[PDB]
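Written below as structure tokens is the structure these notes are about.
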2 protein chains.
Amino acid sequence: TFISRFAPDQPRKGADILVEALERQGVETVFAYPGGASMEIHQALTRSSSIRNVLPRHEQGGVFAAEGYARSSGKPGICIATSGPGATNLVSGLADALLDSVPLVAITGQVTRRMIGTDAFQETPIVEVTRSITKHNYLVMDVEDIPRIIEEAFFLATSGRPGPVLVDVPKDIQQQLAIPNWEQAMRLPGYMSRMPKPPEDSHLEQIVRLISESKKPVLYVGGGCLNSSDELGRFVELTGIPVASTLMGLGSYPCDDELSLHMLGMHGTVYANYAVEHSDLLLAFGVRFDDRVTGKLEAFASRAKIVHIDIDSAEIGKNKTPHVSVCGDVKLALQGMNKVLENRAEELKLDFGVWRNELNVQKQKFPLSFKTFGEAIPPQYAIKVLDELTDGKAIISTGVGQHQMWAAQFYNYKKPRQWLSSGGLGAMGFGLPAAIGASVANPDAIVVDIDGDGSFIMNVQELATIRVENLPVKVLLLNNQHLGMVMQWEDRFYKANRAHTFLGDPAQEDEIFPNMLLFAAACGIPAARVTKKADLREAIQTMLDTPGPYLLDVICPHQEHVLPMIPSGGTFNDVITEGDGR
Amino acid sequence: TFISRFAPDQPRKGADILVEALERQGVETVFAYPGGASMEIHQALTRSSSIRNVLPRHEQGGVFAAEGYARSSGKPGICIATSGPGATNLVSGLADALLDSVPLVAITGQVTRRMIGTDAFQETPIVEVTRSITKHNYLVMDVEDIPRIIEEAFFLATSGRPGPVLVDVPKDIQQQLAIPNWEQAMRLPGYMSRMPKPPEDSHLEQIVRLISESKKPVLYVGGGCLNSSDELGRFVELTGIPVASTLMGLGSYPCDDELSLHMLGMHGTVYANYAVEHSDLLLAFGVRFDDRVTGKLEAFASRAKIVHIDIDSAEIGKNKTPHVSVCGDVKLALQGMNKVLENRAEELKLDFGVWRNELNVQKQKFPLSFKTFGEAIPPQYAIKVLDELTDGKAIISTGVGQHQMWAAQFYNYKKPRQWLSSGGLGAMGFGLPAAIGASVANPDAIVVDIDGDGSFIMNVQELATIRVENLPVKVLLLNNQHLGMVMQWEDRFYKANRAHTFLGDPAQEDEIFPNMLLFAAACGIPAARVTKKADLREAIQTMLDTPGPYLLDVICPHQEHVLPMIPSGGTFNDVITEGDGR
Ligand SMILES: Cc1cc2nc3c(=O)[nH]c(=O)nc-3n(C[C@H](O)[C@H](O)[C@H](O)COP(=O)(O)OP(=O)(O)OC[C@H]3O[C@@H](n4cnc5c(N)ncnc54)[C@H](O)[C@@H]3O)c2cc1C
Ligand SMILES: Cc1cc2nc3c(=O)[nH]c(=O)nc-3n(C[C@H](O)[C@H](O)[C@H](O)COP(=O)(O)OP(=O)(O)OC[C@H]3O[C@@H](n4cnc5c(N)ncnc54)[C@H](O)[C@@H]3O)c2cc1C
Ligand SMILES: COc1cc(OC)nc(Oc2cccc(Oc3nc(OC)cc(OC)n3)c2C(=O)O)n1
Ligand SMILES: COc1cc(OC)nc(Oc2cccc(Oc3nc(OC)cc(OC)n3)c2C(=O)O)n1
Ligand SMILES: Cc1ncc(C[n+]2c([C@@](C)(O)OO)sc(CCOP(=O)(O)OP(=O)(O)O)c2C)c(N)n1
Ligand SMILES: Cc1ncc(C[n+]2c([C@@](C)(O)OO)sc(CCOP(=O)(O)OP(=O)(O)O)c2C)c(N)n1
Ligand SMILES: [Mg+2]
Ligand SMILES: [Mg+2]
Ligand SMILES: [Mg+2]
Ligand SMILES: [Mg+2]
Ligand SMILES: [Mg+2]
Ligand SMILES: [Mg+2]
Ligand SMILES: [Mg+2]
Ligand SMILES: [Mg+2]
Ligand SMILES: [Mg+2]
């Protein structure tokens, strides 16, 4: 039973109704940067005893923190910004949350209703701007609509295929007094009628039928399974089907497991892509057949009967056409199939040991590998050490590029929501703010941002946030002085012709530039650099053991390449397994 | 006569046609951050001998630098970004260029034409996103359209009311070979037919008629006069009409002049707003009657006959209704009126010395003023010293907030395009990147970014750009540890209740946090802090005299308030002339 801070017959500002609407949704933390058009909302926030604000240093930091909070917890992330430049600074995070299906509620102040459309001070038509990069959005045109719109926004952000919802609030509405009605019905008839039903036995029985008729089945699991860890693990017990995972799926099934093929796709393992190439049954659970995974679609799982279970009917049959499909929550489908697989266990007698052995041979002939050169630190190796000293139990966020691939390849995620990474939009500068949100949501966890030097500098101002919020964020900075992934493509496809990929100072080209230790020092954050592989284990242990935030600058030879690699639009037969920038 | 690097019968990549299209427009400098979907464009850029790239550390830095380049030079600023997160990171700069009418051409890489609409890797529907915040934009659907679209984009960005134009280029189009045709006609029939004619004598003669019948005329000049410095100065010679200027107009008429009323509006001088309040003729040249200037519209220039000259007919009669108008280039109108005023000089005998004296009394009773407390540095005073040691000849860029108002109030701009400031959107984080673009366009000028500690940290990563580009950018950081302007409004309208406006570390609240000197040190930029007013003159001289970039952290009491202040929607009779946070 909720207790308002206001008498139920007492008028209060729209801003106060908006904050109480958040309290009534269970919101505990928001990421809010104030300005003129949201001041009223900030004033109302100080009157709340149950909502904490984490002040970022840039609204892009605020929205990426909100995403970290959501991805690391399964709760919606809440960001708040002023009008105009506040709102436009959210845009990369909105697009990012929409592409990765992350639940987010973004609230923007706006000029007054009578000023809308007049090229007013700090006016942006943010509802127009963000229509194509949000799941839904709203312009509040009457203070009495605030309760319903906030309720609809959380409902839409968190139900179905999750995503971002933006709510735009004119300053005059924030100031208007009213008595809220907390019992209005949501006004979403179409969306609620198009919500998937629980899966039917008919369809689940057909999937189990297909499994029992198959000799080479592969599971293809993605971000849709992040709430299905238990059900999926049980399903693999009852079937012994080996598991390939997308970049968004990492940790749905444990990486340190004998049935795990690890990641498939452009930079997937040779054995994961082999499994899919030669499978005769493809169980695609919570995946969207993106071409970073599939390569050339006609060549992808070309001898497989394809089962697709997705909560979004628009995904089913979009790129690849399944033989069987379920439109619904993969968690319910797994539960239902598990009962069938348990009851008919002795009748079914499922054994894929011959397929599993065929894959385990590929696993032994073509494992993930890296070279050690003299005493230079291999980035791959630094991530393996971090895995060992954290016992695969850290929350890992990353930037985008080679280090992101290595954080996926060389750390064994044990649970979903340990891995926080921008996959569909691939936004640099995500890792540090995302780690801020993850640490706020999981204040007892080990939180490590595995970052690149180009990604890290983009939202470096959030080091200040980490300090004043006294968050124990660890930064494993893999520093190769380049835009590594663009550099790799220059090496393989442009004859190593460099086009603006070097991030250091060309006037002193053998100096580490910038000196990231001084960024940390500027914000009172302990830091160290490590250059020799022999010093790595101790350096990483110091970072872990030192209380509070810590930056470790890990210097890496820049000629490393992420392998394997299927070029864009290619087939398994195109996989590249050797080479680097030397 | 232009010399291609390609034979005129030789096919080359669309990327190479795009770069040569820029060369043919006279482009010398671009601000380009590479990614996968723009790599081809970056490769083609390295093949150009005439185009230099300035690599920013964040695309928001790139676009704000492009704006600095444009505002400081009168040329279009050119920024280039990859697809997806590259493109979304431009958005605040696009909206900013559209609100301040800054010419800008933004080029974004895009996924291939067949991938558009498939939720592809790093795909953003950027043409949809930016339609309402650009003057125009384009999606290139055929390599043969590149010459025409680039020509149209520069034409639209620079003609008429200038603004940003975005061009979105699919990666397959960048790779396609073709032979460009450099002689296609622009396809802009409607826009070119709606282009204003040279002003008619009928309308110019009526304006001079009104002047000669007036006893209290005021000039109200804005960003539209930035190319009319000579004509406007001559016009003031022939008429002796005193000049009030908007924040975007600063320097069109010299600040250090006896006829200058300085800035009008919410934070205008008492005498400028008085002049307008009591005028009987308002000459509104290159201004858009924004309500940061007008306050309550009915009360604004309520006894004046209003003349409005604007290049955009949509502005004429929008907010205030003129008695006379010219739709056209204010530079041509001034030239035309100057001939009339010269020929009929002895017949007209214009003398407003009685009005000018009435204003000069207001100038003496209510000048701009500040308090000095002990040995604390007044920010107002620090800007006056900078004015003196630079002889009012520096290019000044700023962030947004109190320091922005003080940079407008206490520096005497002598020419247009010395002042680079975000006025309509008011985007924090603009000052440092804008100074980068200004220094690249004016490599011999004194370039000073007068910044606040909240604005400065937002794009602090561009310190790296300044270093490797070896740009002599000076940073006068006015550091009050707060979001000053939001703090001021908290003081006057919310009983000093602080809602997330303190930027320092509350655990050690009397320490300067962060330590901006270490940000500069991280990027190899000389820096110093100054805290005592007696040390200010020397500290600023050191910054000016030390070659190359330099950061000066100027510590300021946070209780300062920008005065005067007409509250939003108010009238002259509401002006606030005293008070602060003490
Ligand atoms: C540099 C770089 C390289 C990359 N290379 C690779 C790569 O080699 N391999 C790779 O896998 N990725 C790679 N990507 C990531 C990539 O672009 C996509 O982000 C990823 O492939 C898509 O993940 P997904 O298929 O799991 O779909 P998601 O984006 O995770 O979407 C989840 C899907 O499940 C559905 N869903 C959600 N909830 C449920 C539910 N309860 N029940 C049923 N369905 C549900 C949604 O409707 C959607 O279809 C790379 C990214 C970058 C930046
Ligand atoms: C914190 C803050 C406080 C502010 N307070 C103030 C304030 O007290 N005073 C103030 O003035 N501003 C203030 N502003 C700035 C403000 O919001 C607007 O940016 C400014 O008032 C508008 O400038 P402008 O009228 O010159 O129009 P601009 O934005 O400069 O537009 C120029 C106008 O001229 C036209 N034009 C362009 N070229 C030509 C040409 N060749 N011939 C004819 N017409 C042309 C365009 O069509 C347009 O109508 C403040 C901003 C901030 C961030
Ligand atoms: C905190 O410092 C400042 C400064 C400033 O102008 C310099 N504005 C704002 O808030 C706004 C932000 C955006 C639009 C605004 O316009 C506005 N808002 C109103 O809300 C009631 C009324 C109004 O009357 C014109 N104008 C306003 C505004 O508060 O005027 N805050
Ligand atoms: C499927 O076939 C194609 C063809 C093509 O251009 C011919 N583009 C794309 O998608 C992209 C979309 C966006 C960026 C792209 O470049 C890119 N993609 C990467 O995927 C991980 C990495 C990378 O590193 C530089 N560049 C690519 C890219 O496939 O080149 N796919
Ligand atoms: C906001 C933004 N701008 C540009 C991007 C385009 N990309 C990339 C890619 C893969 O999307 O190909 O396009 S990755 C990348 C370079 C990575 O820099 P690093 O972290 O310091 O080095 P690391 O050694 O790769 O770990 C760029 C420039 C991007 N995604 N986001
Ligand atoms: C991207 C962005 N986010 C928030 C903004 C809303 N505003 C402002 C305003 C005037 O637009 O009122 O809204 S000014 C301001 C605080 C200024 O920080 P400072 O430079 O360190 O301190 P100074 O002492 O004022 O010089 C904020 C938070 C903004 N405009 N841009
Ligand atoms: Mg605002
Ligand atoms: Mg069947
Ligand atoms: Mg080793
Ligand atoms: Mg790097
Ligand atoms: Mg790209
Ligand atoms: Mg008349
Ligand atoms: Mg003094
Ligand atoms: Mg930044
Ligand atoms: Mg400040």
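Chain A is numbered as in Swiss-Prot; the shown residues are, in order, 86-667.
So this one's X-ray crystallography, 2.6 Å, going by the header.
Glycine is treated like the rest: Cβ placed from N, Cα and C.
Here's what Swiss-Prot has on this protein:
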MUTAGEN   A:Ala122 to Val  Reduced catalytic activity. Resistant to imidazolinone herbicides but not to sulfonylurea herbicides
MUTAGEN   A:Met124 to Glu  Reduced catalytic activity. Resistant to imidazolinone herbicides and reduced sensitivity to sulfonylurea herbicides
MUTAGEN   A:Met124 to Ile  No effect on catalytic activity. Increased resistance to imidazolinone herbicides
BINDING   A:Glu144, A:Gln207, A:487-488, A:511-513, A:538-540, A:565-570  thiamine diphosphate binding site
MUTAGEN   A:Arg199 to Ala or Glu  No effect on catalytic activity. Resistant to imidazolinone herbicides but not to sulfonylurea herbicides
BINDING   A:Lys220, A:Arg246  (R)-imazaquin binding site
BINDING   A:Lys256, A:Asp376, A:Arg377, A:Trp574, A:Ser653  chlorimuron-ethyl binding site
BINDING   A:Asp538, A:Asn565, A:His567  Mg(2+) binding site
MUTAGEN   A:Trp574 to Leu  Increased catalytic activity. Resistant to imidazolinone and sulfonylurea herbicides
MUTAGEN   A:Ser653 to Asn  In csr1-2/GH90; no effect on catalytic activity. Resistant to imidazolinone but not to sulfonylurea herbicides
MUTAGEN   A:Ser653 to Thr  No effect on catalytic activity. Resistant to imidazolinone herbicides but not to sulfonylurea herbicides
MUTAGEN   A:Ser653 to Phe  No effect on catalytic activity. Resistant to imidazolinone herbicides and also slightly sulfonylurea-resistant
MUTAGEN   A:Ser653 to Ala  No effect on catalytic activity or sensitivity to herbicides
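Looking only at Cα atoms, A:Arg246 ((R)-imazaquin binding site) sits nearest to A:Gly511 among the recorded positions A:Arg199, A:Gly511, A:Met513. Each of the recorded positions A:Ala122, A:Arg199, A:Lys256, A:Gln487, A:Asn565, A:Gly569 was checked for a CB under 8 angstroms from a CB of chain B; none meets this. A:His567 (thiamine diphosphate binding site) falls within a strand segment according to DSSP. Within the same chain, the residues at least 6 positions away from A:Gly511 (thiamine diphosphate binding site) whose Cβ sits under 8 Å from its Cβ are A:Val485, listed in sequence order. On its own chain, A:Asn565 (thiamine diphosphate binding site) has A:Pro464, A:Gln487, A:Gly537, A:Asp538, A:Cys641, A:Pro642, A:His643, A:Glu645 as residues at least 6 apart in sequence with a Cβ closer than 8 Å to its own Cβ. A:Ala122 are the recorded positions among A:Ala122, A:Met124, A:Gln487, A:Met513 whose C-beta comes within less than 6 Å of an atom of ligand 7, given in sequence order. Of all the binding-site residues listed here (A:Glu144, A:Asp376, A:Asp538), it is A:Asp376 whose C-beta has the fewest other C-beta atoms within 10 angstroms. If you measure from the Cα atom of A:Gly569 (thiamine diphosphate binding site) to that of A:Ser653 (mutagenesis position), you get 18 Å.
Candidate recorded positions: A:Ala122, A:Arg199, A:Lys220. Not one of them has a Cβ under 6 Å from ligand 4. Cβ environment of A:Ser653 (mutagenesis position): A:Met351, A:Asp376, A:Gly380 lie under 8 Å away, each six or more residues apart in the same chain. Non-local contacts of A:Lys256 (chlorimuron-ethyl binding site) by the CB criterion (under 8 A, 6+ apart in sequence, same chain) comprise A:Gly121, A:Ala122, A:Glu125, A:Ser168, A:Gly194, A:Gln195, A:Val196, A:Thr197. Candidate recorded positions: A:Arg199, A:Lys220, A:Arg246, A:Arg377, A:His567. Fewest other C-beta atoms within 10 angstroms, A:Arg199.
Here the CA atom of A:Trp574 (mutagenesis position) lies 15 Å from the CA atom of A:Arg377 (chlorimuron-ethyl binding site).
Set side by side, the recorded positions A:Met124, A:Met513 differ in how many other CB atoms lie within 10 angstroms of their CB, and the most is found at A:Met513. Ranked by CA distance from A:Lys220 ((R)-imazaquin binding site), the recorded positions A:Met513, A:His567, A:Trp574 have A:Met513 at the top as the closest. Binding residues for chlorimuron-ethyl (A:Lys256, A:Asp376, A:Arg377, A:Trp574, A:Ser653) extend across at most 48 Å, taking the greatest CA-CA distance.
Of all the recorded positions in the list A:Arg199, A:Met513, A:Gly539, A:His567, A:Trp574, the shortest Cα-Cα distance to A:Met124 (mutagenesis position) is found for A:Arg199.
Taking a C-beta cut-off of under 8 Å and a sequence gap of six or more, A:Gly539 (thiamine diphosphate binding site) has these contacts in its own chain: A:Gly484, A:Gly486, A:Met513, A:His567, A:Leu568, A:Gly569, A:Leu588. The number of other Cβ atoms within 10 Å of the Cβ belonging to A:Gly569 (thiamine diphosphate binding site), over all protein chains shown, comes to 32. Taking the mean position of the Cβ atoms of A:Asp538, A:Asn565, A:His567 as the Mg(2+) site, the remaining residues of that chain whose Cβ falls within 8 Å of it are A:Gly537, A:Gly539, A:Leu563, A:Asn564, A:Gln566, A:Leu568, A:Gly569, A:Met572, A:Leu588, A:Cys641, A:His643.
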